[PDB]
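Q: Sharing a structure with you now.
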Amino acid sequence: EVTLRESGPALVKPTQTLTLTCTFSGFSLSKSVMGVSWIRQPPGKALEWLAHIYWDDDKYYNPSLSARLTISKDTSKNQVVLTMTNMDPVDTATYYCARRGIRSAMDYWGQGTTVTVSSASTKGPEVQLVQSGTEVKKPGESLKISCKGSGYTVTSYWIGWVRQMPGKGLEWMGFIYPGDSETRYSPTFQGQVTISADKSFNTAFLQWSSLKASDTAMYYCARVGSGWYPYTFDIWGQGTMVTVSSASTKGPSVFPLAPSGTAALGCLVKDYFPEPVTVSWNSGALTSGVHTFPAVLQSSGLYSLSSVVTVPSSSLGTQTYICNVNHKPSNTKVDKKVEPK
Amino acid sequence: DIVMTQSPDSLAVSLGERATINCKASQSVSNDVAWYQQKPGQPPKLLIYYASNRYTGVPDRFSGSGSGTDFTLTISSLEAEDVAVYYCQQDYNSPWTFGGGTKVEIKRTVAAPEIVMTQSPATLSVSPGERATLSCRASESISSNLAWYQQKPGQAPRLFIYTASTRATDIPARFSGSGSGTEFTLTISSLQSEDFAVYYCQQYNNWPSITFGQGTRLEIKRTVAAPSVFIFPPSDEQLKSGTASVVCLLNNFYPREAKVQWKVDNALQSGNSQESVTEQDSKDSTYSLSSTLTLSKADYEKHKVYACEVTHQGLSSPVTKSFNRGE
Amino acid sequence: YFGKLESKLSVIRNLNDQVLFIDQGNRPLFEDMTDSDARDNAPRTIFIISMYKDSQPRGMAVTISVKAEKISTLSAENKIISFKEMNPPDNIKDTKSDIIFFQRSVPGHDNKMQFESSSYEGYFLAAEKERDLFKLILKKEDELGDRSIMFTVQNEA
Ligand SMILES: [Cl-]
């Protein structure tokens, strides 16, 4: 019978080179018209074709990766080798070798080999769910968010997704059993979202094909208890904040709230998008009496916030007061001195 | 590159029913499309080649159709073993590309109406050292199938009580759950600062059909504290932008209920201000409120007296703070 | 269908030779104990394994129970481990049940037992460490065959 088998390292350090081997049986590369491809499947992404080899050294590469890719054959051995240069965490995936047969489609595939490109170990061996970062999207865009489990048998516990609209309660969206991808959607969310998982990568996903502004919310993934606390949500991810808006990135304008026992002064951080903005007073030295307020969303679609401090009226004129504003999404950092007008 | 787009992302069809799945190529790919089936832990398996050719050993229920741009995979009678992810692929031009996939599911029997959980009161003001009694009501009997979660600002909920009356991991003895059937209670004796938060109940009578209550916020009860009011005129820097913001600060008050009225030359402003309130202070248990009145520069320059009038329980009569533009 | 043939008092040990025990909130744990400690810690460490006759042998059909104030039976419903407040019934109707486990010898491993859920084929009881504490779970094991599915059952009358 025909078989393909891949082998290689489970882990590769960033910048290092990956080398995978495809051992095949039931056909000869040199004495046949068949070919061997390398195809990767990143967790939560489409299958991506990398390289193809036909006898005799007739090599084809994905143009986007050509620079880092080398497909080869040991003239003696029944093996096809892939070398992939300058490994990055984005290269983490299941790598498959597949045979392009007489029907031009990939008729036989290897069992697949998972490759993890990671710097070092940081956080563990505690039971946890770690969700992907803050999302800021336009209406109509598609989105897929992730939840990676660690410190336990991720394959063996149901994971739920829960929506929390701003200032509102918890709404169960659906469950997924990672080991076999069995799903149980809430009747409210059935057909609105797709829940899925990558068993090898211990990751669950939640996705929208076309986002609406009303999808703006915090999304939690949580483990369903088994044995201990059965049927409850015993472990929670830290949450992924999702914002859906037609507004575009814009750094803020920082304006003083010039002072007048006790005096009040502050900064007005105006017309920025998206959230968040961080506000500090005197590079962290001033914290007592500080009030950084929640932002308000204006009709324009831009946010606005104020940060105030109450200080001794005698300190004005002597003591310098600066608010340090940082809007990382637009790379806008402003230090604004606030003084009596 | 050619982009293969699959739709829908997920399809639910009843057993023995017809499941049709679509693939659209971004450019003509002639008939060089294949379909694959993939199950968890396994590689993709070839089903169809050259758009319509059924791969050897593939059951007769799978069929492929299409030419040029629109492609289809059809399962004539869905079997339990057909639950998988289905991908299309094009071979027409290099790089060879795959679609994002369609998961096919079995359409489940329509679920019974959801049990409604009612929590009361919506907010609870209780003093440190005192006892709080949080109520939970289920719209039908859930036996002892109830959990309690605590949620603090900017944090995920955490399990406190499970099976109506048993405490979770490292939950203080001061927390005590009780109830069965329809009425539930979470009692927090000798309230500590860390206990002030939002609490949700969750029924799991017939899991997976779970529901939560809308929550109860537990806030610190302290003595009435009148706000210190401050008004801020717009800066000259902002005026160059053609907009003027006037800010009113209500500093360190209690209870949360406060009212702000904006007046421009004695004209009551309506619909042109926004406000936000801080979380209860960790040291003094007070709230602060900030209100911004927005005006065009032209309107700002056309008026003189700018005032914010403040009404709060701690004030015998409203406090007004104002400035005259120019002065 | 299943019909109760007898019950037995038993100490269930996992692969690390730790005893299984159920506390107040029906929380299963594994702890290093001698048999006298397990008898001393009864009825948290002594399980009532009720053997049943099966109309279809797969092979030894067992329910696993524990007596606190009331009796609670080990359940595998929805691939989740829980102890439901109930007595093992004398007779069960279907070929599959959330409370029925097939107890079999582990091939090539003298005296070790494996417990497969009748409700979920290829899913076995297994022991996993939750950082420091070892706990009981249901896990698909026909591919992996983790050593953690191996239990020893010791009689206590
Ligand atoms: Cl299969």
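The first residue you see is number 1, and the count goes up from there.
From the backbone N, Cα and C atoms, a Cβ is placed for every residue, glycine too.
Swiss-Prot lists C:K8 to A (Swiss-Prot position 44) among its mutagenesis entries, and the accompanying note reads: Reduces binding to IL18R1 and the ability to induce IFNG production. Experimental mutagenesis at this site is recorded by Swiss-Prot as C:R13 to A (Swiss-Prot position 49), annotated: Reduces binding to IL18R1 and the ability to induce IFNG production. Experimental mutagenesis is annotated in Swiss-Prot for C:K79 to A (Swiss-Prot position 115), with the remark: Reduces binding of the preformed binary complex of IL18 and IL18R1 to IL18RAP resulting in impaired IFNG production. For the published mutagenesis C:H109 to A (Swiss-Prot position 145), Swiss-Prot gives the following note: Abolishes binding of the preformed binary complex of IL18 and IL18R1 to IL18RAP. According to Swiss-Prot, the experimentally introduced change C:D110 to A (Swiss-Prot position 146) is described as follows: Reduces binding of the preformed binary complex of IL18 and IL18R1 to IL18RAP. Among the mutagenesis results in Swiss-Prot, C:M150 to A (Swiss-Prot position 186) has the note: Reduces binding of the preformed binary complex of IL18 and IL18R1 to IL18RAP. The residue drawn here is the original one.
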Q: Given mutagenesis positions C:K8, C:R13, C:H109, C:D110, C:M150, which are under 8 Å from chain A when comparing Cβ atoms?
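A: So none of them sit by chain A.
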Q: So among C:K8, C:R13, C:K79, C:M150, all listed as mutagenesis positions, which is physically nearest to C:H109 (mutagenesis position)? Use the C-alpha atoms.
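A: Nearest listed residue in space: C:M150.
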Q: Given the mutagenesis positions C:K8, C:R13, C:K79, C:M150, which one's Cα is the least distant from that of C:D110 (mutagenesis position)?
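A: Spatially nearest to C:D110 (mutagenesis position) by Cα position is C:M150.
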Q: Tell me the Cβ neighbour count for C:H109 (mutagenesis position), meaning other Cβ atoms within 10 Å of its Cβ, over all protein chains shown.
A: 11
Q: Relative to the Cβ position of C:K79 (mutagenesis position), how many further Cβ atoms are located within 10 Å?
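A: Taking all protein chains shown, C:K79 (mutagenesis position) has 22 Cβ neighbours within 10 Å.
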Q: So, in DSSP terms, is C:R13 (mutagenesis position) helix, strand, or coil?
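A: It is in a strand.
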Q: For C:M150 (mutagenesis position), what is the tally of other C-beta atoms lying within 10 angstroms of its C-beta?
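A: Result for C:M150 (mutagenesis position): 19 other Cβ atoms within 10 Å.
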Q: Just to verify a number: CA distance, C:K79 (mutagenesis position) to C:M150 (mutagenesis position), in angstrom, no decimals.
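A: Here the two Cα atoms are 19 Å apart.
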